Amino acid sequence: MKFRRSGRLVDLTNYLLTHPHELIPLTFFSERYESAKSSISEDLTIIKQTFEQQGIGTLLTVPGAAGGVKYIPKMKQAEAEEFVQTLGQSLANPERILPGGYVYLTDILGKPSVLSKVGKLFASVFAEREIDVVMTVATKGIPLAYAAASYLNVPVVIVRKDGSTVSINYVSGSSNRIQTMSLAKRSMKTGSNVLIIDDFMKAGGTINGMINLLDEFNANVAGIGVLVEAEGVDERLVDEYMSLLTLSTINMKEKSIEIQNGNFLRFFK
Amino acid sequence: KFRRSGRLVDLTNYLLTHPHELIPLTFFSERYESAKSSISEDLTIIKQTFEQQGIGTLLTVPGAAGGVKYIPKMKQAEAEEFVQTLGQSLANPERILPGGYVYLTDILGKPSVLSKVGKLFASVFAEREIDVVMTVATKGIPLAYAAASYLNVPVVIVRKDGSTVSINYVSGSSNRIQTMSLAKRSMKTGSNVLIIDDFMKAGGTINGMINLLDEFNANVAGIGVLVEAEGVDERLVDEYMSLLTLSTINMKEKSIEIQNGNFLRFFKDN
């Protein structure tokens, strides 16, 4: 059933938005709308231009009758900065101060609207990494991992803090003892390029634990993103990582809490 | 300024990313610096397309207090096709688990699958007045978020570990009493809660969750599970929707039975 341009633009927009990071043959669309490849290409130029102008993302086109298009979610620096500032202000509330130097995030992480933004910012920053899968550890980071994975078009793998399983010992920020994390061996292909995502990085042991867990799968760290990094941790982590926010050494007794920008802007050109 | 074409693309993106939200025509008129008449015409193009393509319903509410609202909906034919495909995939003997369980980890890890399940849940409960989605850690978490994002509501996660509320219940794995808790600061009392879970075997977990909401003057708006163990619709007095039915996996024999759940009852049988 043929759609005229207006109907195709609408359906193509929905289809692209719901199939990010997937190379779609022009052929799939020409047959879907029983339209000429040339009309589709024309429609895609309109979408590509609107997507860039509105800060939705990039449409990459591969020419030829055998060509295709790929939608790449991307966030403009201006929106990233504004979103992060707003989010930081929201967290810089003494009522969130938690024992041990932690921050209460449960409410913000319960909101798909916020997670969507966070996920897209991670997806944007790591758009060009060849990611095969997103990994995080139960449980606070799970929703962040799915948000990022949905923009990236890859599966999520959840490491458990408890079949043929692989296990690694690691230490946590509570400046505590040795714990173990595991992941079933049939949960991930060898050589996978992994984006590690977590909500909070205090000491860096949880992430180092996941990075070490990856060596057991002969997998590679494709990138590392965290919502909040405790002040001065660039030290305890060997791999590059991206953070949206920095929690400056909080104090429960003084009931003060400072929150600054993470290092994310370094990732914008 | 936006030419009609660009405006349709942006409007489409805008509606798709703001479901279950009443948006005043004025907002669009201002965004595109255009007459309301032109916006309404675009909305008709989108409504028609969304309807024919099975994306959802664009609801236009007349009046200055009105506006437009995008409601994600899934056609019955697509839901049946999707559930069957999902069922066939789970009926693989390789997913065998002791105790009458099936391996769901790999599918619960795919946003593509989650998106569909979340949409089907959001579609069935589209007209219920839901304020929050609730699930219990940790398997159901991604399904909960998927449903919640289509419904425009926050997610609340019950912990099985300050002013905390608690309930005790018996899982389907162990007969030992368990405790699920939820911070009092995690949910507004009187909320219409859509409960979501991956697998309902005994029914205790969901029952426990139903009791826990009592403690908040909360009202169960609906219950949705991905898989229900054969023989559970006599262990729950509450109405629930399930996508698949898992017939007691063949312990000794390497076979597994999967059939549609009761979801068709929630489509146009209403």
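By Swiss-Prot numbering, chain B shows 2-162, 168-276, in order.
Each Cβ is built from the backbone N, Cα and C atoms, and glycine gets one as well.
The following features are taken from Swiss-Prot:
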MUTAGEN   B:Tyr102 to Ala  Decreases interaction with ppGpp
BINDING   B:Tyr102, B:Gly178, B:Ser179, B:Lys207, B:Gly209, B:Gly210, B:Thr211  guanosine 3',5'-bis(diphosphate) binding site
BINDING   B:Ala138, B:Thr139, B:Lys140, B:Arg160, B:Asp203, B:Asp204, B:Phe205, B:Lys207, B:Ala208, B:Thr211  5-phospho-alpha-D-ribose 1-diphosphate binding site
MUTAGEN   B:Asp203 to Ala  Reduces the affinity for binding to pur operon control site DNA and abolishes the capacity of PRPP to inhibit binding of PurR to DNA in vitro
MUTAGEN   B:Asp204 to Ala  Reduces the affinity for binding to pur operon control site DNA and abolishes the capacity of PRPP to inhibit binding of PurR to DNA in vitro
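Taking the features listed in Swiss-Prot, we show where each one sits on the structure.
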residue: B:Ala138; record: 5-phospho-alpha-D-ribose 1-diphosphate binding site; Cβ contacts under 8 Å, 6 or more apart: B:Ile158, B:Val159, B:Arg160, B:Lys161
residue: B:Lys140; record: 5-phospho-alpha-D-ribose 1-diphosphate binding site; Cβ contacts under 8 Å, 6 or more apart: B:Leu105, B:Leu109, B:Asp203, B:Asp204, B:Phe205
residue: B:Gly178; record: guanosine 3',5'-bis(diphosphate) binding site; Cβ contacts under 8 Å, 6 or more apart: B:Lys207, B:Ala208, B:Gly209, B:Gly210, B:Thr211, B:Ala235
residue: B:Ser179; record: guanosine 3',5'-bis(diphosphate) binding site; Cβ contacts under 8 Å, 6 or more apart: B:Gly100
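Sequence-distant neighbours of B:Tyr102 (mutagenesis position) (same chain, 6+ apart, CB under 8 A from its CB) are B:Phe205, B:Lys207, B:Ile255. Across the unmodelled stretch of 5 residues from B:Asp162 to B:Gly168, the Cα-to-Cα distance comes to 13 Å. Around the Cβ of B:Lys207 (guanosine 3',5'-bis(diphosphate) binding site), a 10 Å sphere holds 22 further Cβ atoms from the protein chains shown. The record assigns B:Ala138, B:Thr139, B:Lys140, B:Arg160, B:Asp203, B:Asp204, B:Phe205, B:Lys207, B:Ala208, B:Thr211 to the 5-phospho-alpha-D-ribose 1-diphosphate binding site, and the maximum Cα to Cα distance across that set is 19 Å. The secondary structure of B:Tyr102 (mutagenesis position), as reduced to three states from DSSP, is extended strand. Take the CB of B:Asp204 (mutagenesis position) and look out to 10 A: across all protein chains shown you find 21 other CB atoms.
Across the residues the record lists as binding guanosine 3',5'-bis(diphosphate) (B:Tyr102, B:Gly178, B:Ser179, B:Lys207, B:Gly209, B:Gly210, B:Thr211), the two Cα atoms farthest apart are 16 Å from each other. DSSP assigns B:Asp203 (mutagenesis position) to a strand.
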